[PDB]
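Chemist: For reference, the structure I am asking about is given below.
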Amino acid sequence: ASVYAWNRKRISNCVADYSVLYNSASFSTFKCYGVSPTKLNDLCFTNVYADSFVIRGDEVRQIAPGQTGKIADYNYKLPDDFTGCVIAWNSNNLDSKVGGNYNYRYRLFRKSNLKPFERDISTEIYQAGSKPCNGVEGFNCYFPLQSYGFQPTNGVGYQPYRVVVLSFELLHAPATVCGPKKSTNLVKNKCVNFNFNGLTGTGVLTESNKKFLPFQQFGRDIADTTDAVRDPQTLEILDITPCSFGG
Amino acid sequence: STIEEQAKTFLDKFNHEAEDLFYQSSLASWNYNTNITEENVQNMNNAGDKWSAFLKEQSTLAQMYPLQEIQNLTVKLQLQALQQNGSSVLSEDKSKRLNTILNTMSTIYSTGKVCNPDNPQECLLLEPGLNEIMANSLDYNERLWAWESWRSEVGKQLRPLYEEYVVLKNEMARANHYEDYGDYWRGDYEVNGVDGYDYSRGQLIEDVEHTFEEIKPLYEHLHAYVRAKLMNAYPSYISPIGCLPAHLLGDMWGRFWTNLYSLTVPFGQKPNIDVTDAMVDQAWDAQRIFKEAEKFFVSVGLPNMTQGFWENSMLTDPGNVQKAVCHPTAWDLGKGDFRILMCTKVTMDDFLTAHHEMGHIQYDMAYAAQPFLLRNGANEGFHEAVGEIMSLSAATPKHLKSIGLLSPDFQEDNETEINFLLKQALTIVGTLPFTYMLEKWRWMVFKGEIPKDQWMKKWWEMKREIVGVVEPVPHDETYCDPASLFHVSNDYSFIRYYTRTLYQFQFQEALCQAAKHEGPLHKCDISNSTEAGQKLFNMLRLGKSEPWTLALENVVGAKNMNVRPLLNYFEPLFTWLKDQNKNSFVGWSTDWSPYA
Ligand SMILES: *[C@@H]1O[C@H](CO)[C@@H](O[C@@H]2O[C@H](CO)[C@@H](O)[C@H](O)[C@H]2NC(C)=O)[C@H](O)[C@H]1NC(C)=O
Ligand SMILES: *[C@@H]1O[C@H](CO)[C@@H](O[C@@H]2O[C@H](CO)[C@@H](O)[C@H](O)[C@H]2NC(C)=O)[C@H](O)[C@H]1NC(C)=O
Ligand SMILES: *[C@@H]1O[C@H](CO)[C@@H](O)[C@H](O)[C@H]1NC(C)=O
């Protein structure tokens, strides 16, 4: 979409893989301000917001916390404490046209600076002087929206770049998206320590013959000590025995 | 809503579309100059008037803005470009008459027709041939006849034409509140902004000759030496007291003495510095030449060349039906587009020309960050001087040996140094008197205090004092000899060539001092000294955003023009000339003539 009409997307209730995009060389710019890209897969939030558009190549530095500019003030604004990342990559091969990519437009004139996480799509004619611009443009009249002159030969600075910014919100509601967990293999008849689906403990794991109902996940005998578990993948009942000890 | 912000918003609206349209027009022009065809011709029209159809309206709307109170000097200076009346102040009939007279004078000057009386069915033009034959020969009859014929068939019917052109140009000068078109030309070297950096049109008139007199003892010496060689070349044709005629200077105007260099060779025993045989042997194509020029530019301190230029721009041999003019040009098409247009071949001259064009491109990128109306040099001469700096430094023998053009065991001495220095001076300092006198004569003719009768003969005596030329054939009023020149009928300010040499000499001298080099100026090398290139780019990035006087403050310490680099460079030549022509006496007489 346009820079002043940035496409907004909400993401929730799924598993989000970040290293897969992070380990890609197709992205010219990859700037993360919340946490490191590796650490992102560990923690998680309750929803994600994506702002996608295409701008001029030189304007990519404008979209950043504590940064000002025509795009940063009249097209789309971000706060100084923005959490998330920005991914940009060249689109000269696609967006730029031999006849000119004049479809895209940017807001050049606006009465006030745009607020963070706010969109302005006003097409009202801007006035720079005292004379009121009653409809048709006069002396002190300038169109807020200006097209783009993308060409195959415009230098690196003028090439259109696709830019998508991801922000994360962690409202008090339960989290809905988190990174993949990764599971190891399974061993038996050996004193090991385990963290089955968040339930941790040491001992030796054997095959058992108890019959769980189709909705329990584990069991305890008495005095509230776990004795059996069900593996989340194979869905079979394993029995736990403490590792031997004595005087 | 102050008018300053209104002007700023108007400039913001104007500059984007102006850049887009200028980029489109420049792209079309480059395409036509790369693809010579009729289809690319009409496109010019389809853009040309459109440019005016966009520019003039913006010039039409650049009048009600009160351009007298804007605190921002940059904003006012940028808006001043649009707030120009131009030739539209004149009436339509006057403008069309001026356009027609310019067209006819340019066409007749460029269509010079001289037929030898023995074969009246075969004329010759300004293209090679008659000029080529007479410029490279040893004779007095054919050269004089060709000079007289050219000055007759171009001078006879252009005297009233040039008179009317001058008077109408002066009339439109008053039409734009200018008392003289000379002041209109001098407005390029005119700033009235920051205190201590302002310059006036009237001051430049005297400043031009203030730096000119100091080369009179040197130039005349060369002339004396030339005259000495004349007594060794032309038997009883030039008196030792007097000087040489116009057609004996090697050119019909005698702008340069390159055509006379072979006659006046100081020491022909030592061959000149030539390594073209090495590149032919080492197979130096256009790509290798451009790569080495790029590497030397990086070593100087300028940023490395960007991509896209190496594919879109033509480099060598248009060749087949896909024809193209390859006159050396550096095209700044705008919107981050820079290209070259020149027939690069296996020659040191082509090496220097490629260096010149790519230095022009680098300077264009240097002020490319400036707005659309500021993407130009501080004056006309800076661009060409900067372009020539690297070409001068790319021909130094140390630079050639470093990149292995010369042999690794090459050894230069004083004989070849003096030969090369005299060869350079025969064109560099041998053209300053002619350039200065032509510029001054054009200043009077535009000012118009001299009558129409005081056009030819005055010139023909004034040239005696400055250039040192006697009259081979008389010329009273029936021609226009000064007016029959390329930069006299195309409305081209001739002071640019005078200023460029001094600017390039000053910049080369300052770089040589601030480049960690020892020895003579002619052998100075700026390679592998990134500080000099950094200072040069600091100068270049100013562009039009700063005054020329303030611009002349980073590389060089003098905001004005000085002659000291000119004398410093030709020091061995001067001390050789002092004891060379001892038998003859320096200076020429203005009373002797070949006919009397
Ligand atoms: C998790 O995914 C694995 C990988 O497919 C599943 O393991 C296979 O499940 C199919 C289902 O019919 C069996 O035919 C294969 O023999 C299994 N592969 C093995 C055991 O190596 C596994 O069932 C999935 N877990 C679920 C669905 O709870
Ligand atoms: C301009 O010069 C620089 C300095 O050498 C180039 O940068 C390196 O160039 C070499 C060979 O040209 C490459 O192998 C390196 O990968 C380049 N490194 C970097 C960080 O760029 C630069 O490529 C040159 N510019 C162009 C257009 O060739
Ligand atoms: C050059 O122009 C001619 C005439 O229109 C055209 O046929 C040809 O394809 C052009 N070539 C290039 C390389 O543009």
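Heads up, chain A uses Swiss-Prot numbers, so what you see runs 348-594.
Going by what the header records, the deposited coordinates were determined by electron microscopy, 2.7 Å.
Every residue gets a Cβ built from N, Cα and C, even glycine.
Pulled from Swiss-Prot, these are the listed features:
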type	residues	note
VARIANT	A:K417 to T	In strain: Gamma/P.1
VARIANT	A:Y453 to F	In strain: B.1.1.298
MUTAGEN	A:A475 to V	Increased resistance to neutralizing antibodies
VARIANT	A:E484 to Q	In strain: Kappa/B.1.617.1
VARIANT	A:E484 to K	In strain: Beta/B.1.351, Eta/B.1.525, Theta/P.3, Iota/B.1.526, B.1.1.318, Gamma/P.1, Zeta/P.2 and Mu/B.1.621; May enhance affinity to human ACE2 receptor
VARIANT	A:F486 to P	In strain: Omicron/XBB.1.5, Omicron/EG.5.1
VARIANT	A:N501 to Y	In strain: Alpha/B.1.1.7, Beta/B.1.351, Gamma/P.1, Theta/P.3, Mu/B.1.621, 19B/501Y, Omicron/BA.1, Omicron/BA.2, Omicron/BA.2.12.1, Omicron/BA.2.75, Omicron/BA.4, Omicron/BA.5, Omicron/BQ.1.1, Omicron/XBB.1.5, Omicron/EG.5.1; May enhance affinity to human ACE2 receptor
Chemist: Out of the recorded positions A:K417, A:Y453, A:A475, A:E484, A:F486, A:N501, which are near chain B, with a C-beta less than 8 A away from one of its C-betas?
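Modeler: Sorted by position along the sequence, the hits are A:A475, A:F486, A:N501.
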Chemist: Counting distance between Cα atoms, which of the recorded positions A:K417, A:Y453, A:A475, A:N501 is nearest A:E484 (variant position)?
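Modeler: Closest recorded candidate to A:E484 (variant position) by Cα: A:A475.
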Chemist: Of these variant positions, A:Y453, A:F486, which scores lowest on Cβ atoms within 10 Å?
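Modeler: If we count Cβ atoms within 10 Å for the variant positions A:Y453, A:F486, the smallest count is at A:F486.
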Chemist: Sort the variant positions A:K417, A:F486, A:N501 by C-alpha distance from A:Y453 (variant position) and give me just the closest.
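Modeler: Checked the variant positions A:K417, A:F486, A:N501; minimum Cα distance to A:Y453 (variant position) goes to A:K417.
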Chemist: Validating a neighbour-count step here. Other CB atoms within 10 A of the CB of A:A475 (mutagenesis position): how many?
Modeler: 22
Chemist: Given the recorded positions A:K417, A:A475, A:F486, which one's Cα is the least distant from that of A:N501 (variant position)?
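Modeler: Sorting the recorded positions by distance from A:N501 (variant position), the top entry is A:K417.
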Chemist: Please report the distance from the Cα of A:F486 (variant position) to the Cα of A:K417 (variant position), rounded to the nearest angstrom.
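Modeler: About 22 Å separates the two Cα atoms.
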Chemist: Return the count of C-beta atoms lying within 10 angstroms of the C-beta of A:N501 (variant position), excluding that atom itself.
Modeler: 25
Chemist: Looking only at Cβ atoms, how many others are within 10 Å of the one on A:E484 (variant position)?
Modeler: 13
Chemist: Please report the DSSP secondary structure of A:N501 (variant position), reduced to three states.
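Modeler: SS state of A:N501 (variant position) = coil.
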Chemist: Between A:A475 (mutagenesis position) and A:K417 (variant position), what C-alpha distance do you get in Å?
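Modeler: Cα of A:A475 (mutagenesis position) to Cα of A:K417 (variant position) measures 16 Å after rounding.
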Chemist: Tell me the Cβ neighbour count for A:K417 (variant position), meaning other Cβ atoms within 10 Å of its Cβ, over all protein chains shown.
Modeler: 17
Chemist: In the three-state scheme derived from DSSP, which category covers A:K417 (variant position)?
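Modeler: The three-state answer is helix.
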Chemist: DSSP on A:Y453 (variant position), three-state: which is it?
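Modeler: Once the DSSP labels are grouped into three classes, A:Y453 (variant position) ends up as strand.
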